[PDB]
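What follows is a single structure, written as structure tokens, with notes after it.
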Amino acid sequence: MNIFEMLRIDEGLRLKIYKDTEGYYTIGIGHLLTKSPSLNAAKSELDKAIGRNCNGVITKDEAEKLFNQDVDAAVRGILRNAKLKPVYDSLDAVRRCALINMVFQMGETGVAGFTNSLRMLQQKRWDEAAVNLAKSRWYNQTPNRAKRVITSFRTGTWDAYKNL
């Protein structure tokens, strides 16, 4: 298992514009298009992102390209972030994947706000961190995905995904 397979399980693949769990316009593998209510604004962002008139629809290939960009940008963002970088550097491979997953879903800023949990991860207090991460809107809103990520941080194995 790798970061790509992990995120592909959590986000799915949709080739037509869709609304995410939060009601936002998305396409492909969790690629947020806009937080704006206008499907029109979404179709415009999409065309800008792909470089063609897509009419709200993309190919598998296009979805995967966007995905490659997003994962890359998620990693670069962590590495550039003063709060995130030190945590990432302290982690093992699997747990690094878990942090990338959170950043891909909620953006750098959102994850950097998990001050206490970040501190516990840095200290390698697995059980305490899992408990703290669960006390969040994130967990209450998308509990099955959050549990999967949390288990990854808790155990340092891919057990939560070997099911799936």
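A Cβ is built for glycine as well, from the same backbone N, Cα and C atoms used for every other residue.
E11 to Q appears in Swiss-Prot as a mutagenesis experiment; the accompanying note says: Complete loss of activity. Counting only same-chain residues six or more apart in sequence, the Cβ atoms lying under 8 angstroms from the Cβ of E11 (mutagenesis position) belong to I29, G30.
Classification of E11 (mutagenesis position) by DSSP places it within a helix. Per Swiss-Prot, mutagenesis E11 to A, F, H, M or N is noted as: Complete loss of enzymatic activity.
One mutagenesis experiment named in Swiss-Prot is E11 to N, and its note says Loss of 84% of enzymatic activity.
As annotated by Swiss-Prot, active site, proton donor/acceptor applies to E11 (among others), with the evidence given as experimental evidence.
Swiss-Prot lists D20 to C among its mutagenesis entries, and the accompanying note reads: Nearly no effet on specific enzymatic activity. Within 10 Å of the Cβ of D20 (mutagenesis position) there are 17 other Cβ atoms, across all protein chains.
As a published mutagenesis entry, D20 to A, N, S or T appears in Swiss-Prot alongside the note: Complete loss of enzymatic activity.
In the three-state DSSP reading, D20 (mutagenesis position) counts as coil. For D20 to E or Q, Swiss-Prot lists a mutagenesis experiment annotated as follows: Loss of 99% of enzymatic activity.
Annotated active site, proton donor/acceptor per Swiss-Prot: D20 (among others), in sequence order, evidence recorded as experimental evidence.
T26 (mutagenesis position): 22 other CB atoms within 10 A of its CB, across all protein chains. Under its mutagenesis annotations, Swiss-Prot gives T26 to H the following note: Facilitates transglycosylation more effectively than hydrolysis; covalently bound substrate.
Looking at Swiss-Prot, you'll find the mutagenesis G30 to A noted as follows: Almost complete loss of enzymatic activity.
Over all protein chains present, the Cβ of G30 (mutagenesis position) has 20 other Cβ atoms lying within 10 Å. According to DSSP, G30 (mutagenesis position) is assigned to coil rather than to any helix or strand. Quoted from Swiss-Prot, the note attached to the mutagenesis of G30 to F states: Almost complete loss of enzymatic activity. The enzyme is destabilized by 1.5 kcal/mol.
For the recorded site, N132 (mutagenesis position), the DSSP three-state label reads helix. According to Swiss-Prot, the substrate binding site annotation covers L32, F104, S117, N132.
Sequence-distant contacts (6 or more apart, same chain, Cβ under 8 Å) of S117 (mutagenesis position) comprise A129, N132, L133. Among the sequence features in Swiss-Prot, the mutagenesis site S117 to I is noted as follows: 500-fold decrease in enzymatic activity.
Under the heading of mutagenesis, Swiss-Prot lists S117 to V and annotates it as follows: 50-fold decrease in enzymatic activity.
For the mutagenesis of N132 to I, Swiss-Prot gives this note: 5-fold decrease in enzymatic activity. The structure shown keeps the original residue.
Quoted from Swiss-Prot, the note on mutagenesis experiment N132 to M or F is: 2-fold decrease in enzymatic activity. Other C-beta atoms found within 10 angstroms of the C-beta of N132 (mutagenesis position) number 19, with every protein chain shown included.
Across the structure, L32 (substrate binding site) and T26 (mutagenesis position) place their CA atoms 4 angstrom apart.
Among the residues the record lists as binding substrate, namely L32, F104, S117, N132, the two farthest apart have Cα atoms separated by 27 Å. Non-local neighbourhood of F104 (substrate binding site): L7, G30, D70, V71, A74, each in the same chain, at least six residues away, with C-beta under 8 Å from its C-beta.
When the alpha carbons of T26 (mutagenesis position) and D20 (mutagenesis position) are compared, the span between them is 6 angstrom.
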